Structures are given as structure tokens and as C-alpha cells.
Amino acid sequence: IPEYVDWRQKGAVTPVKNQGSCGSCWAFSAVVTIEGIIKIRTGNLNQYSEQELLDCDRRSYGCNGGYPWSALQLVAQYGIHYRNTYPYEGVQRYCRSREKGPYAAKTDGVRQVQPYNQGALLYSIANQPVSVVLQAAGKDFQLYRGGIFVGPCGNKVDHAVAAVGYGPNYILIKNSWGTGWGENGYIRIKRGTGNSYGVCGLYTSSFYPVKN
């Protein structure tokens, strides 16, 4: 369980993206999750469509609300297309999955990490990236243009992102905003403080598919 875990230089995460004026956090976080695992075994890095997840997942409320843990489940159940055969537009619409044709990616299950346990988060993040939530409605996290976020912030979780590494002290997160935020679309939050919930409630509820 290395002292350092970066999947970027591991060839697991692709360039950064933006959800835009679309409250669709959840589908983006997922595509990165599934994505990671998909490349971890096969040795093939891919960019899947979040747009599809939006238009297809009726359980989620597309362009403004969702469950990073429906998306995944969805995929495993059905599947998910490339981000070319289903590029992101930013507006929820009619499911094209079927109309689009044969799927391209399809997992083999979804599991959740025991909330409120850093030790647990890491491990999984060590075996493969994960979808995690937190407080973004933040007025500080909103302004982050590079650094180690300690706060201030709260325990009112409401935005989903992704963890793509950690250090002895900083946890790495991929944001669904442009590369005109944090440190090039990236933000480092601090771990090991005692805060069980985890600063910004980053330890509330996390997840991930399964792959054979």
C-alpha cells in the first residue's frame, strides 16, 4: 500500500472535463470510476459518455441531481458507450443507448466502501479509483485555485467528484469543473486530522463497479 498513489502517471485517468451549467456531478464521477477499472485489467484506457448516463438514468435527476451509485449499477446492468458515440452536450434527453447500438463497456458489479473510514477509502483507491462526495456548495472550495484544502467547509454533502490518488497527507480529487479550477481541474484535500466525516464530508458515501 504505497506511500504514494497517483493513477494519472499510471495511465488510468484521461484529460479533465466540465459538466457546465448541468448539475450532473454524478455521471461524470462514475465514468471515471468504471473507466479506471476498465483500464486496470484490460490495459485499455477509455473515455465513456456521461451524457448517456444522464439521458438514460431516470432514477437520477439528470441536469440537476443524481446518484453516482445509480450510474455504475446502470452500466453493470446494461453498459455504457464511448464519449465519442455519445459525447457530452450538457442537457438531459432521450436515452440513445439502444438507438446508439451495441454497448462498448459493461462492468460486472458495484460495491460501496464503508462510509467514514479513511483507511478504507485509500485501500480501494489503491486497488482502483472511486466516486466520492462532499461539500462543494462551499464558497472556499469554489475559489480553490491550488492548494491543500482544510476549510473552512461543512458536513452538508452535495457534490460528487473522484479520488485519483493520495499521499501521507493529501488526498487527490478530480473535479467535474473546467481545468480553470483548483490545480488544473485537480484539488488536494488533507487527510489524517481526526475528522471522521472527513473535511467537506468526503467520507460520507463512496463507490465502485467490479470487473473480472
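We number chain A the same way Swiss-Prot does; the residues here are 134-345, in that order.
Including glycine, each Cβ sits where the backbone N, Cα and C put it.
Here Swiss-Prot flags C158 as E64 binding site, drawing on experimental evidence. Positions annotated as active site by Swiss-Prot: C158, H292 (among others). According to Swiss-Prot, the leupeptin binding site annotation covers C158. Record note (Swiss-Prot), mutagenesis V165 to S: Slightly enhanced thermostability and higher optimum temperature; when associated with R-307. Enhanced thermostability and higher optimum temperature; when associated with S-169 and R-307. The unchanged residue is displayed. Quoted from Swiss-Prot, the note on mutagenesis experiment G169 to S is: Enhanced thermostability and higher optimum temperature; when associated with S-165 and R-307. In Swiss-Prot, a published mutagenesis experiment is listed as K307 to R, annotated Unstable. Slightly enhanced thermostability and higher optimum temperature; when associated with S-165. Enhanced thermostability and higher optimum temperature; when associated with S-165 and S-169.
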Nearest-integer angstrom distance between the alpha carbons (Cα) of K307 (mutagenesis position) and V165 (mutagenesis position): 9
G169 (mutagenesis position) CB neighbourhood, other CB atoms within 10 A: 25
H292 (active site): nearby recorded positions from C158, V165, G169, Cα cut-off 10 Å: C158
Cα-to-Cα gap, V165 (mutagenesis position) vs the residue listed as 'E64 binding site', nearest whole Å: 11
Number of other Cβ atoms within 10 Å of the Cβ of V165 (mutagenesis position) across all protein chains: 27
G169 (mutagenesis position) versus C158 (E64 binding site) - Cα distance in angstrom: 17
